[PDB]
Protein chains: 2
Amino acid sequence: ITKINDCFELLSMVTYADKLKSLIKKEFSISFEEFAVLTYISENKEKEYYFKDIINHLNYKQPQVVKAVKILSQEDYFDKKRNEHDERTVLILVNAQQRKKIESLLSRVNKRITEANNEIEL
Amino acid sequence: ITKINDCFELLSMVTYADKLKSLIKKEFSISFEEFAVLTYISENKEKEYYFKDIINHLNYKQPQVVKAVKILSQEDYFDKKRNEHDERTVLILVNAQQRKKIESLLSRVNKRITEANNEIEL
């Protein structure tokens, strides 16, 4: 929504945002890395993504990711391949059902947030 | 003013924030705990402060705090005097001129936040 305007606001958000990250992790047994990839996919409806652009959009460093990319593809949340461009490039494909499997579980997540926001103060 | 509604806003916010969090803890060589303590001081303008209070009002872990304190305390932002078992009853005195020092460091940190909101997309 809006940009944080100062010091007081910077702490409120961090404090708040963290409460939400923990609830989720706990409530769903998922890391924010995992949460981030999924959430990225969902908003960027594509059948093919490059980890090179998901990493940078998100703002991480390869390692933090991959693991999260291991557990996810292998949980069947998307298909992961690594062919051609220097053994480097890893491409994640996402078909209609994986794409619903995701869209579904994040719907679970949106429910909670709304709820928690009823008692998670300023 | 502005709770986050979904998984997207949450990611957009967490990302954007974390960016301020490190931009700041880098140009001021300060930690977020240290940031926290000072912003708090500045928000609840009191002559003396009890750690336990501050320790909660924030949301962190004692160890995290103290550390930030002995530095700020040492750096002169406030003063710390311990008193019964010399245990968890550490007081923190903040005289008028530390209230201007803090007041001016935060004052600067605000300038930055305003600027960085022009180089960062939420």
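Here chain A follows Swiss-Prot for its numbers: 3-124, in order, are the residues you see.
Header entry for method reads X-ray crystallography, 2.6 Å.
Keep in mind that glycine also has a Cβ here, set from the backbone N, Cα and C atoms.
The annotation divalent metal cation binding site is assigned in Swiss-Prot to A:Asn7, A:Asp8, A:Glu11. A:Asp8 to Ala appears in Swiss-Prot as a published mutagenesis result, with the remark: Able to bind to the agr promoter, but fails to repress spa expression or to activate RNAII transcription; when associated with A-11. Recorded in Swiss-Prot as a mutagenesis result, A:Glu11 to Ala carries the remark: Able to bind to the agr promoter, but fails to repress spa expression or to activate RNAII transcription; when associated with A-8. Quoted from Swiss-Prot for the published mutagenesis A:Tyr18 to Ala: Reduced binding to the spa promoter. Able to repress spa and aur expression. Looking at Swiss-Prot, you'll find the mutagenesis A:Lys23 to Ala noted as follows: Able to bind to the spa promoter. Fails to repress spa and aur expression. What Swiss-Prot says about the mutagenesis result for A:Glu29 to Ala is this: Reduced binding to the spa promoter. Able to repress spa and aur expression. Annotation of the mutagenesis experiment A:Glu36 to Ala in Swiss-Prot: Reduced binding to the spa promoter. Able to repress spa and aur expression. For A:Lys69 to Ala, Swiss-Prot lists a mutagenesis experiment annotated as follows: Able to bind to the spa promoter. Able to repress spa and aur expression. One mutagenesis experiment catalogued in Swiss-Prot, A:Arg84 to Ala, is accompanied by this note: Unable to bind to the spa promoter. Fails to repress spa and aur expression. Looking at Swiss-Prot, you'll find the mutagenesis A:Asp88 to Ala noted as follows: Able to bind to the spa promoter. Fails to repress spa and aur expression. For the mutagenesis result A:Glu89 to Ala, the note given in Swiss-Prot is Able to bind to the spa promoter. Unable to bind to the spa promoter; when associated with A-90. Fails to repress spa and aur expression; even when associated with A-90. Annotation of the mutagenesis experiment A:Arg90 to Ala in Swiss-Prot: Unable to bind to the spa promoter; even when associated with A-89. Fails to repress spa and aur expression; even when associated with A-89.
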Euclidean distance between Cα atoms of A:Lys69 (mutagenesis position) and A:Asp88 (mutagenesis position), Å: 20
Short-range recorded positions relative to chain B, from A:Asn7, A:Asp8, A:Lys23, A:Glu36, A:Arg84, A:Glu89, with Cβ separation under 8 Å: A:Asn7, A:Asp8, A:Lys23
Number of other Cβ atoms within 10 Å of the Cβ of A:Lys69 (mutagenesis position) across all protein chains: 12
A:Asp8 (mutagenesis position), number of other Cβ atoms within 10 Å: 14
Other CB atoms, at most 10 A from the CB of A:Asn7 (divalent metal cation binding site): 13
Cβ atoms near A:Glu29 (mutagenesis position) (within 10 Å, other residues, all chains): 12
A:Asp8 (mutagenesis position) to A:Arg90 (mutagenesis position) - Cα separation in whole Å: 41
DSSP three-state assignment for A:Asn7 (divalent metal cation binding site): coil
Residues satisfying Cβ distance under 8 Å from A:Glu36 (mutagenesis position), sequence separation of at least 6: A:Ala70, A:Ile73, A:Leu74
Cα distance (Å, whole number) from A:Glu11 (mutagenesis position) to A:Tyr18 (mutagenesis position): 10
Most Cβ neighbours inside 10 Å, all chains, among the mutagenesis positions A:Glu11, A:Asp88, A:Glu89: A:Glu11
